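Q: Got a structure for you, written out below as structure tokens; questions coming shortly.
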Amino acid sequence: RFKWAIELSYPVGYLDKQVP
Amino acid sequence: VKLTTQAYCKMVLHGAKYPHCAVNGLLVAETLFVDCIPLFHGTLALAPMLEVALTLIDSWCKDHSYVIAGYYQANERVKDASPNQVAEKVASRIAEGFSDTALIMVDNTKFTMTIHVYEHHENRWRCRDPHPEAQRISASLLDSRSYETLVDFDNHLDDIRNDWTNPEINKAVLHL
Amino acid sequence: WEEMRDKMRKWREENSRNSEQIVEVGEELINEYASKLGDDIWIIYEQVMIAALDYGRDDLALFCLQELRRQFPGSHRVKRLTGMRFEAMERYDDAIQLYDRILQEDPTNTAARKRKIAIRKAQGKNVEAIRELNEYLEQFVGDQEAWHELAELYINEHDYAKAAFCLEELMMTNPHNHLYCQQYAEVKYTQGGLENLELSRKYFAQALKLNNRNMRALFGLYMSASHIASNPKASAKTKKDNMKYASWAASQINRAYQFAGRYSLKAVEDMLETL
């Protein structure tokens, strides 16, 4: 039990494709 | 819902020692707020240090029978007074354990001789109205050029030998 | 006595803006010692001017700037300093004309762009500053200061995913300083996700092997592990190794605070045991 648990929520050479 | 002289003192002091960076601190009551803590300055959108600071200050304040009951932020830019997401999150987390804690943001567009208190009261931290000697104390100590020995938590993480309670300032304002 | 000179140089070298001491020592050393110093004062003027702008005075600014003008008439840097003066007193379009002019007579000049961006950001706008800064980085790669500013801006916009890409670009080169790895680990731990905490502990470690006296990395490892030991999605072996990670880190923190103590020990031991 962690009392203070927080959840907060184009640049050249950046893709998100899980390329092998 | 009272303002303690030393609280405002430490608060604006921290605001002045790092005057071009956004800061937060933390008021501790036992509504009367009883002592300010300067803890951080910089980016402030980062959990871990915040989480451990909260934990440690809990473990320490239990010894003296104090609870936190209070936050305050002060943005870096003067012409801004708006409760950015972070402070909202931290105050909703504090009010999960107190359900009466209040948020503060200093106007900072006057910064001489300011407060902008919100309150949740089932509303999204809505505003309220203004509710002295401490002003004089603030002015004098500020011009006393003493903010350079005021330790925050961010300093404590570098040189453990400091003391984030800094009772020197406490006794000093007591003598006045 | 010359120590004052070396302290000013130090503050020039490791950027240490406090603009309270600086202006004092400047106005002391801006006097007759100038002729004693010899061909070195000019930097001291470029350094006192900015700290003065930071202090609010604005009176010493024009003295320093006009000395600079009279020595270096057809300069560009003093032009940038005039742009600074303008934007402090909130003449923005004038400054933009200035910067676009000394970019117009010198396209391969960076400081003008990096002041246009400071202006765009001082208005309040961020989202256009970011694309401007990327359009700059699209040409002037190897501008590490820019990468770090971009990471900070993406953080304050609550996009913690591409800041990590910048930090990757920035601690791939110069991979001998702890601070970058540490801040990467903080990014990830904040980003959530087990696949990221596994990296957070790793980098909070590597950032410790290097310095071996940092404290934030230590608490970071302790918290990352302690939180791994409650997420019910990993095989036993994960949890049992994270338990020992955390317990050893606790022992080391005990050592540290013991060194310190020569009342804190109470609170830190409480924090240790409570989990």
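Numbering, chain C: per Swiss-Prot, residues 12-273, 280-292 in sequence.
According to its header, the structure was obtained by electron microscopy, 3.4 Å.
Using the three backbone atoms N, Cα and C, a Cβ is placed for every residue, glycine included.
One entry in Swiss-Prot concerns the mutagenesis experiment C:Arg28 to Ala. Its note says: Loss of interaction with EMC5. Among the mutagenesis experiments that Swiss-Prot reports, C:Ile61 to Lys is described with the note: No effect on transmembrane domain binding of tail-anchored proteins; when associated with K-95 and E-122. Looking at Swiss-Prot, the entry for mutagenesis of C:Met95 to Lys says: No effect on transmembrane domain binding of tail-anchored proteins; when associated with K-61 and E-122. Listed in Swiss-Prot is the mutagenesis experiment C:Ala122 to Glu, annotated as follows: No effect on transmembrane domain binding of tail-anchored proteins; when associated with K-61 and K-95. For the published mutagenesis C:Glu156 to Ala, Swiss-Prot gives the following note: Loss of interaction with EMC5. What Swiss-Prot says about the mutagenesis result for C:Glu160 to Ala is this: Loss of interaction with EMC5. For the mutagenesis of C:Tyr171 to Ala, Swiss-Prot gives this note: Decreased interaction with EMC5 and EMC8. The structure shown keeps the original residue. According to Swiss-Prot, the mutagenesis experiment C:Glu180 to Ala carries this note: Decreased interaction with EMC3. Under its mutagenesis annotations, Swiss-Prot gives C:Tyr200 to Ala the following note: Decreased interaction with EMC5 and EMC8. C:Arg227 to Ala appears in Swiss-Prot as a published mutagenesis result, with the remark: Loss of interaction with EMC5 and EMC8. Under the heading of mutagenesis, Swiss-Prot lists C:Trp259 to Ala and annotates it as follows: Decreased interaction with EMC3.
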Q: Cα-Cα, whole number of Å: C:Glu160 (mutagenesis position) versus C:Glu180 (mutagenesis position)?
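A: That comes out at 13 Å between the alpha carbons.
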Q: What mutagenesis positions from C:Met95, C:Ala122, C:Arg227 have a chain B Cβ less than 8 Å from their own Cβ?
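A: So the ones by chain B are C:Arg227.
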Q: If you count CB neighbours within 10 Å, which one among the mutagenesis positions C:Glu156, C:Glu160, C:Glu180 has the smallest count?
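A: Counting other Cβ atoms within 10 Å of each of the mutagenesis positions C:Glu156, C:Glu160, C:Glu180 gives the minimum at C:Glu156.
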Q: Does DSSP put C:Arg227 (mutagenesis position) in a helix, in a strand, or in coil?
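A: DSSP assigns C:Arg227 (mutagenesis position) to helix.
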Q: Taking every protein chain in this structure into account, which of the mutagenesis positions C:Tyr171, C:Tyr200, C:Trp259 has the most other Cβ atoms within 10 Å of its Cβ?
A: C:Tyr200
Q: Would you say which of the mutagenesis positions C:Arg28, C:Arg227 has the most Cβ atoms within 10 Å of its own Cβ?
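A: Its Cβ has the most other Cβ atoms within 10 Å: C:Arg227.
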Q: Which of the listed mutagenesis positions (C:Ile61, C:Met95, C:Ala122) has the least company, meaning the fewest other Cβ atoms within 10 Å of its Cβ?
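A: So among C:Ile61, C:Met95, C:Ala122, the mutagenesis positions given, the one with the fewest Cβ atoms within 10 Å is C:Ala122.
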Q: Nearest of the mutagenesis positions to C:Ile61 (mutagenesis position) by CA-CA distance, picking from C:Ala122, C:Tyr171, C:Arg227?
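A: So, spelling it out, the nearest of the mutagenesis positions is C:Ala122.
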Q: Tell me which of the mutagenesis positions C:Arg28, C:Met95, C:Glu180, C:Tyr200 ends up closest to C:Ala122 (mutagenesis position) in space, Cα to Cα.
A: C:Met95
Q: What is the interatomic distance between the Cα atoms of C:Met95 (mutagenesis position) and C:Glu156 (mutagenesis position), given in whole Å?
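A: Approximately 19 Å lies between the Cα of C:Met95 (mutagenesis position) and that of C:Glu156 (mutagenesis position).
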Q: Between the Cα atoms of C:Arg28 (mutagenesis position) and C:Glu156 (mutagenesis position), find the distance and write it as a whole number of Å.
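A: Each residue's Cα considered, C:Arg28 (mutagenesis position) and C:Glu156 (mutagenesis position) end up 16 Å apart.
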Q: By the DSSP assignment reduced to helix, strand and coil, which category contains C:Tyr171 (mutagenesis position)?
A: coil
Q: Could you state the whole-number distance in Å separating the C-alpha atoms of C:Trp259 (mutagenesis position) and C:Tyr171 (mutagenesis position)?
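A: The separation of the Cα atoms works out to 30 Å.
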Q: Return the member of C:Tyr171, C:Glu180, C:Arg227 nearest to C:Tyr200 (mutagenesis position) in space, with distance defined Cα to Cα and candidates limited to these mutagenesis positions.
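A: For C:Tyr200 (mutagenesis position), the closest Cα among C:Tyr171, C:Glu180, C:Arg227 is found at C:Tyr171.
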